[PDB]
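This report concerns only the one structure given below.
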Amino acid sequence: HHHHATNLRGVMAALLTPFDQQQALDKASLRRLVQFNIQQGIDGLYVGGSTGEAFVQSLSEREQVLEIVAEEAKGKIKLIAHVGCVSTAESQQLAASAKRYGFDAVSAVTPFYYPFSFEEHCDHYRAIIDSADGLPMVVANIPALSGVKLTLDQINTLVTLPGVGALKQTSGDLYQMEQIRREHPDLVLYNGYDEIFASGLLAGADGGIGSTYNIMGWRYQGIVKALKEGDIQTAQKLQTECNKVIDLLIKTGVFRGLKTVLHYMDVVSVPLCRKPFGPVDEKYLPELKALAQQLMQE
Amino acid sequence: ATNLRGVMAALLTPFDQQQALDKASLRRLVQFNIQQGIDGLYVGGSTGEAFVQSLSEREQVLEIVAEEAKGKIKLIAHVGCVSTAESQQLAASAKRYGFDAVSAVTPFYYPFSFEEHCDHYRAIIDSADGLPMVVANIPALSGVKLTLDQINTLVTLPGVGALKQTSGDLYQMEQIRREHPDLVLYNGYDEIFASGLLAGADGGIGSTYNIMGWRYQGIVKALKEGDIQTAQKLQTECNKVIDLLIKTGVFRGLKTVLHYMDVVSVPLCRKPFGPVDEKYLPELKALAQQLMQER
Amino acid sequence: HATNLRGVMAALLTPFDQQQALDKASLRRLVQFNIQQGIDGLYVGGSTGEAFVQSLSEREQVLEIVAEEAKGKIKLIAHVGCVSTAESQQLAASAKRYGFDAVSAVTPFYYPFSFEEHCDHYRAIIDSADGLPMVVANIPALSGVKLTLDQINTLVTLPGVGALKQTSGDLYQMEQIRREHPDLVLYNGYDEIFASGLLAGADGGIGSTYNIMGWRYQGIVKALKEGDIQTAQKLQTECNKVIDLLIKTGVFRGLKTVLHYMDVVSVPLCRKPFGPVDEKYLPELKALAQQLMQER
Amino acid sequence: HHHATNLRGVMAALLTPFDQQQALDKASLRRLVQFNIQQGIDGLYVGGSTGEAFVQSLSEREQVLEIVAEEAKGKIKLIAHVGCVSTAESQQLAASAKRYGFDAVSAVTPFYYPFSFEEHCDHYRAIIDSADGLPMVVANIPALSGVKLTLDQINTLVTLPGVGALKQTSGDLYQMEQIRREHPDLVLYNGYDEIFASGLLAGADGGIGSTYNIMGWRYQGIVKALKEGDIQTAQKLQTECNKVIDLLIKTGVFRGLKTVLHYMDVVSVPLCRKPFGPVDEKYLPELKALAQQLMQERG
Ligand SMILES: CC(=O)N[C@H](C=O)[C@@H](O)[C@H](O)[C@H](O)CO
């Protein structure tokens, strides 16, 4: 039974990490972006994730973000720390830091690059969980970036590791999504792919964690509500609108396209991702500007 | 191709004990499908085992289904072969037997360029002589890895009137619907039917519809009426069944269920497919019984 | 004692005509052309031979004709493989009637089959060939089937399997297979690695390009046996120079066009849905033919 | 590529040994370095995937670069693998190795996030800048990184200013030959040990590898075999190398090699960093034997 992490369910923005033209942490843009999310009406933030550019950061720089975010939002919203690295030891330290700063849960993407066994994946989550010292874990499953494809049985076994009470399921397999839900009726189950949120909710996901929620996170809230109320037509209406914007972001690069729109909304000073992520192309700037305006009026 | 919209059963081809066509079980299976209230039949598809059948065999199934159901339901003829000329031969015959549409899976095995693929479909469309084309995108089988730009061009070929989308990618499903608002769009994976309609499918084609096409019609109804709980419940019960069938092999597992339901005389597929494993038989009867209660 | 199937064996092309019917006259030529090249034998009606865009009957008339032109002069393997066991079984007995030396089959495709189902498919075709050695044909790029080494080891140990056509690029596996089966007849399937495939432990080859330059591939076998490495590397690199162009052209229609300017194949068409050769490639394929004729 | 000919040869992928608490076992690193020079290795590839880079901080990687300079400068060629995901991090590692006097720097194509090809080019370019004269060895490792380069993409990367070499860890020997035929003077390392001979036949003029840490001499033995034109010997060695690689694949390659390195008492603790677990129990018999076999035939 997963009633232990039931408080973690809902729509949660995957926190982008702001930087300057020196490629340093921009801490005033982080604060600005957190508060911006809080006032959109988000249920929480997922910090230092892929969307967070965690794998172009030092542990120190991840800790500094963790610390600021908690200072800004602890007790206002649910806060989840993505602590995952390839190394178990690196992931434990981050997991220790998140605890110190008063996060509500820790999370880790399956460790990547080297092909570790399933046994070696489970020991890893147990290690972080223990270092989390009371914080429940969100298993992050994002096969398209990690190259770790997990089966149902494997997943099943991970989300019943003691101390686990949630799954970031960034997978387009909406059959697997239903099986997870049918099998784990209590489990907090984060639809992971913004562009399928509605369908994912329908298949048994009870919220999400996504990149695009930083710039229109109320639209996703509307989807949850519209389907709890039997208004499929508005849920569809909202998903379509979300996906015209995801279409744009895909063309421009997702995280830096998001950053750019946050720049025009007066939230982020410098809309750059860390190298080797290049700059957005100037030809999308008119469409990212127009989008910044559409979304502020809404 | 407006009136092609709906829940269409991907018809299984029955075989006798010596692995020839079973004409009797077949006719039984078609009527059994009409009973359940299906909107139409996709004849001689992947589920149909067309790729372990001769052209004349595929034509024999085709003529016989039209005879059982023409007028009563919509009938789509999967005429797809690796060869353009073979494919054309089945298109010409669907025409003759009075079929409503033809369909075709992307030619497989040999890498064919997108240009050649496009040409494949224009030939078959001309040989189908006014019968609208159903494009079948079934990458898990064919290995053809089609994009949106590619799909967009296929579905907007003159003659093309519908897409069978056997893809799990419900972003692309929503994407296709938005570019082509008039397109007949068939969710192809039973096991996401509800989620697929939600993303923009307007009907479906499926193998498991042969044994519970009413549950799919129930998911179209419940969604239509804002009835969210019921659809999810109805999708869930389908997935408990597909769970099993995946353990048993979808095609022969369906066939057995229909064996226990009095429609199919011998529940075998064509070699290289093997028998259903005997440990599973009880649950397939259990499921036969339970589904026979239901309707 | 199937060790007499060892050799360089051209994956025969199946000529069609203007209207896509078989071109039996150009086919008989191509058989006799191949016999001139000093080829050890022919692999008939494989993937190179556009098997799967032909009817069983067309495939049967090709096999017959080859057996008319070549039986007892070279070796002859008949590719009889289909998705259907029963249809593959029609083709093997037919291959047995025409006096072929061997049958072959690619892993049945399109539908996934369990590995148990594959062995039975092989087991059954073997019964229908009635004593002809079976060449199991592993071609992942086209078939989509992904055999493991234990699964390959199991397949070559089935009663009646004499050989393996290993169209993989994985030459760790090529070596592993040799090590498990020192007397296995092991054909290299990718022509663009032939020499390196021999070094890993193939003892011959099967390939589409042997149709136009098989003697180079016999040049390579000799070279290696001579211990001459520069020659073996030059020949391989020369084959890869041609293969580079055949992939720009599309290899099968490329080969038919080289043979068409070698005035051997009457019309250079593969069956639809394949298209003809991009018009703007003709000068190269022309020169390469002139080139290759001057060479032989 | 002329400018880098001196980098041709058989280079061991240096492992990074750790003590019972997973720290840099500094004395063991020093021993392995000398063991490789005492094998007759042409050079050392340091801080790579076999070197367990991505379970280490920049600090620890710099320490290993630092120590290996001490042991190996002026004795054998030294290549530092400086690659990270973040460019700025790789650039730090690249200046370090220039400061320590390495002969060349190397980076595997940045991974996890899917970067466009321009973004890969710029990254080598900016890592090159920091290496300030040191040649760049581009490292193509699809199995691990998940980055699949087309032939033209490889051709563009190996002719970026300052690139002299390519670690081609890919069993596609057609491509190997195309790479050779397209750049006759490029230093082309065969990355997959299980196909060294065939790799060297297709156009590779050397190698970088993990198993070389326990049997380099066989791989050099293969080079000579093929220079002489004795395919019989080339084949025999390649076969023996693959019998061991067969075993290491079963055990875990990097942990396998660290375990044989224990039984030559070259390495103190044979562990890899978590989430690499320990080698299984049933495999310790074969590896001991293997160590003893490898010492006995060494002399
Ligand atoms: C066509 C194919 O998949 N394989 C052929 C037979 O093995 C090869 O010989 C290729 O035709 C040739 O090597 C080009 O890749």
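We count from 1, first residue shown onward.
Recorded method is X-ray crystallography, 2.0 Å.
Just so it is clear, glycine is given a Cβ too, placed from its N, Cα and C backbone atoms.
Here is what Swiss-Prot says about this protein:
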type     : residues                                                           : note
BINDING  : D:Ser49, D:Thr50                                                   : pyruvate binding site
BINDING  : D:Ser49, D:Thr50, D:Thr169, D:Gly191, D:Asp193, D:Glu194, D:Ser210 : aceneuramate binding site
MUTAGEN  : D:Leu144 to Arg (Swiss-Prot position 142)                          : Changes substrate preference. Maintains much of its original N-acetylneuraminate lyase activity, but shows a 19-fold increase in condensation of L-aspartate beta-semialdehyde (L-ASA) and pyruvate
ACT_SITE : D:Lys167                                                           : active site, schiff-base intermediate with substrate
BINDING  : D:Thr169, D:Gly191, D:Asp193, D:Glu194, D:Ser210                   : aldehydo-N-acetyl-D-mannosamine binding site
MUTAGEN  : D:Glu194 to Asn (Swiss-Prot position 192)                          : 6-fold higher specificity for dipropylaminocarbonyl-substituted derivatives
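Spanning the listed aceneuramate site, residues D:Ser49, D:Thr50, D:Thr169, D:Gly191, D:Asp193, D:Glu194, D:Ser210 have a farthest Cα to Cα distance of 17 Å.
D:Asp193 (aceneuramate binding site) has a Cβ environment of 26 other Cβ atoms inside 10 Å. Counting every protein chain shown, the Cβ of D:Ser210 (aceneuramate binding site) has 24 other Cβ atoms within 10 Å.
Summary of the aldehydo-N-acetyl-D-mannosamine site environment: with the site residues D:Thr169, D:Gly191, D:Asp193, D:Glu194, D:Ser210 set aside, the chain residues having Cβ atoms within 8 Å of the Cβ mean position are D:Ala13, D:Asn190, D:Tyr192, D:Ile195, D:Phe196, D:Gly207, D:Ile208, D:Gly209, D:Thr211.
Contacting chain C by the Cβ rule (under 8 Å between Cβ atoms), the recorded positions D:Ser49, D:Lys167, D:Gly191, D:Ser210 reduce to an empty set. D:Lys167 (active site, schiff-base intermediate with substrate) falls within a strand when secondary structure is assigned with DSSP.
Of all the recorded positions in the list D:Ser49, D:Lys167, D:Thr169, the shortest Cα-Cα distance to D:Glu194 (mutagenesis position) is found for D:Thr169. Listed in chain order, the residues near the aceneuramate site other than D:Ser49, D:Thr50, D:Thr169, D:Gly191, D:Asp193, D:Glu194, D:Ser210 are D:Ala13, D:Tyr192, D:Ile208, D:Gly209, D:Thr211, D:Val253, each with its Cβ within 8 Å of the site Cβ centroid. Nearest in space to D:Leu144 (mutagenesis position), taking C-alpha to C-alpha distance over the binding-site residues D:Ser49, D:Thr50, D:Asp193, D:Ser210, is D:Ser49. Spacing of D:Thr50 (pyruvate binding site) relative to D:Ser210 (aceneuramate binding site) is 6 Å (Cα to Cα, whole number). Those recorded positions from D:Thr50, D:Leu144, D:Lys167, D:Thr169, D:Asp193, D:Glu194 lying by chain A, with Cβ under 8 Å from one of its Cβ atoms, are D:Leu144.
Here the Cα atom of D:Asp193 (aceneuramate binding site) is found 14 Å from that of D:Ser49 (pyruvate binding site). When secondary structure is read from DSSP and collapsed to three states, D:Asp193 (aceneuramate binding site) falls in the helix class.
For D:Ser49 (pyruvate binding site), the nearest neighbour among the listed recorded positions (D:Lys167, D:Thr169, D:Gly191, D:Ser210), judged by C-alpha distance, is D:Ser210. Secondary structure from DSSP puts D:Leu144 (mutagenesis position) in a helix.
D:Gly191 (aceneuramate binding site) is 6 Å away from D:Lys167 (active site, schiff-base intermediate with substrate) when you measure Cα to Cα. Whole-number maximum of the Cα to Cα distances across the aldehydo-N-acetyl-D-mannosamine-binding residues D:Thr169, D:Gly191, D:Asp193, D:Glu194, D:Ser210: 11 angstrom.
All protein chains shown were included, and the count of other CB atoms within 10 Å of the CB of D:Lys167 (active site, schiff-base intermediate with substrate) stands at 29.
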